[PDB]
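For reference, the structure is listed below as structure tokens.
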There are 2 protein chains.
Amino acid sequence: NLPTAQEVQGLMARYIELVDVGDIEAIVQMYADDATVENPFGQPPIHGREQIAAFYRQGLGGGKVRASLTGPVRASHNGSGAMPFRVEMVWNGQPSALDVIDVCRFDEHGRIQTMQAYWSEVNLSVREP
Amino acid sequence: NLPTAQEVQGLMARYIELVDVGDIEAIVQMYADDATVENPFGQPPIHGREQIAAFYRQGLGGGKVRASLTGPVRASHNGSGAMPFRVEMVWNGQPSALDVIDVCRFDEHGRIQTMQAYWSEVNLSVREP
Ligand SMILES: C[C@]12CCc3c(ccc4cc(O)ccc34)[C@@H]1CCC2=O
Ligand SMILES: C[C@]12CCc3c(ccc4cc(O)ccc34)[C@@H]1CCC2=O
């Protein structure tokens, strides 16, 4: 049924692992085929597995991206959760890091219905040699 | 006008300080007089400054409660932002720490229009004696 609070922590953490290894196939599978992503939040949503698969295609492709949690998945009892992680990637030629908080609502099947990634330039940090 | 990504970080960080010292008056003032709180997210919203002030009245009163950021406020360009923080208080007689993430939308006046505190028992750590 609707993911318990503990199941949300497990799903949202596994998602980070799939993003980490750039497993787009697996990432997309975690999404409902009509899910909506807003990354960055503030930007128009993208709906559907196809468009979403293209989003991660271009985002995890092209360059080197690692991601991992930096704190506990805060999970609720209505199939939702927010998590702190850090994205490592090459920005403006430089190896940079991006602090992000993802909020995720799942459905009665465990799949992500709604994805919202909170970040902007104030969360971007370029790293010295 | 609508708070900038940087204004958001400052606003949301000030909030935590207000909660921390339990300044209910100043906390309520950060709220639009028709703001809606959802703490814990999943629970029915509470509308209006009067119901919100009551919520913090009982939430911050009666017991001891500290709260401080445990990471950077992730802030977007639409007056929104999410923050990671920790809540210290007495739960079930025992001193406990609670991991929470607040999502907040601000209006064109810099006041909180929507509050959403993601957390549950899975984020509750009772401090061993
Ligand atoms: C998209 C991105 C790579 C991966 C990524 C970013 C931001 C938020 C994310 C949120 C996710 O849940 C998964 C991946 C990202 C980076 C911002 C700029 C960029 O290169
Ligand atoms: C409500 C509470 C005190 C304050 C508080 C809690 C949880 C989340 C919060 C989120 C906030 O943005 C502000 C205050 C709280 C505690 C959970 C149990 C408790 O008594």
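Here chain A follows Swiss-Prot, giving residues 2-130 in order.
Just so you know, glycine gets a Cβ as well, placed from its N, Cα and C.
In three-state terms derived from DSSP, A:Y16 (mutagenesis position) belongs to a helical segment. Listed in sequence order, A:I28, A:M31, A:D103, A:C105, A:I113 are the same-chain residues six or more apart from A:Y16 (mutagenesis position) with CB atoms under 8 A from its CB. Feature annotation from Swiss-Prot assigns active site, proton donor to A:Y16.
The substrate binding site annotation in Swiss-Prot covers A:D103, and the record cites experimental evidence as its basis. For A:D103 (mutagenesis position), the number of other Cβ atoms no farther than 10 Å from its own Cβ, over all displayed protein chains, is 27.
Looking at Swiss-Prot, the entry for mutagenesis of A:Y16 to S says: Reduces activity 20-fold.
Quoted from Swiss-Prot for the published mutagenesis A:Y16 to F: Reduces activity 2000-fold. Reduces activity 10000-fold; when associated with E-103; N-103 or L-103.
Long-range Cβ neighbours of A:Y32 (mutagenesis position) (same chain, at least 6 residues apart, Cβ-Cβ under 8 Å): A:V38, A:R50, A:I53, A:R112, A:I113, A:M116. In Swiss-Prot, a published mutagenesis experiment is listed as A:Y32 to S, annotated Reduces activity 4-fold.
All protein chains included, A:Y57 (mutagenesis position) registers 21 other Cβ atoms within 10 Å of its own Cβ. One mutagenesis experiment named in Swiss-Prot is A:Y57 to S, and its note says Reduces activity 100-fold.
According to Swiss-Prot, the mutagenesis experiment A:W92 to A carries the annotation: Slightly reduces activity. Reduces protein stability. Of all Cβ atoms in the shown protein chains, 16 besides its own fall within 10 Å of the Cβ of A:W92 (mutagenesis position).
Listed in Swiss-Prot is the mutagenesis experiment A:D103 to N, annotated as follows: Reduces activity 4-fold. Reduces activity 10000-fold; when associated with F-16.
Swiss-Prot lists A:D103 to A or L among its mutagenesis entries, and the accompanying note reads: Reduces activity 100-fold. Reduces activity 10000-fold; when associated with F-16.
The annotation that Swiss-Prot gives for the mutagenesis experiment A:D103 to E reads: Slightly reduces activity. Reduces activity 10000-fold; when associated with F-16. In three-state terms derived from DSSP, A:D103 (mutagenesis position) belongs to an extended strand segment.
DSSP assigns A:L125 (mutagenesis position) to a strand. For A:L125 (mutagenesis position), the number of other Cβ atoms no farther than 10 Å from its own Cβ, over all displayed protein chains, is 15. Record note (Swiss-Prot) on the mutagenesis of A:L125 to A: Slightly reduces activity and reduces protein stability; when associated with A-127.
Swiss-Prot gives this note for the published mutagenesis A:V127 to A: Slightly reduces activity and reduces protein stability; when associated with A-125.
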Q: Count the Cβ atoms, other than its own, that fall within 10 Å of the Cβ of A:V127 (mutagenesis position), considering every protein chain shown.
A: 11
Q. If you measure A:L125 (mutagenesis position) to A:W92 (mutagenesis position) at Cα, how many Å is it?
A. 9
Q: Express the distance between the Cα positions of A:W92 (mutagenesis position) and A:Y57 (mutagenesis position) as a whole number of Å.
A: 17
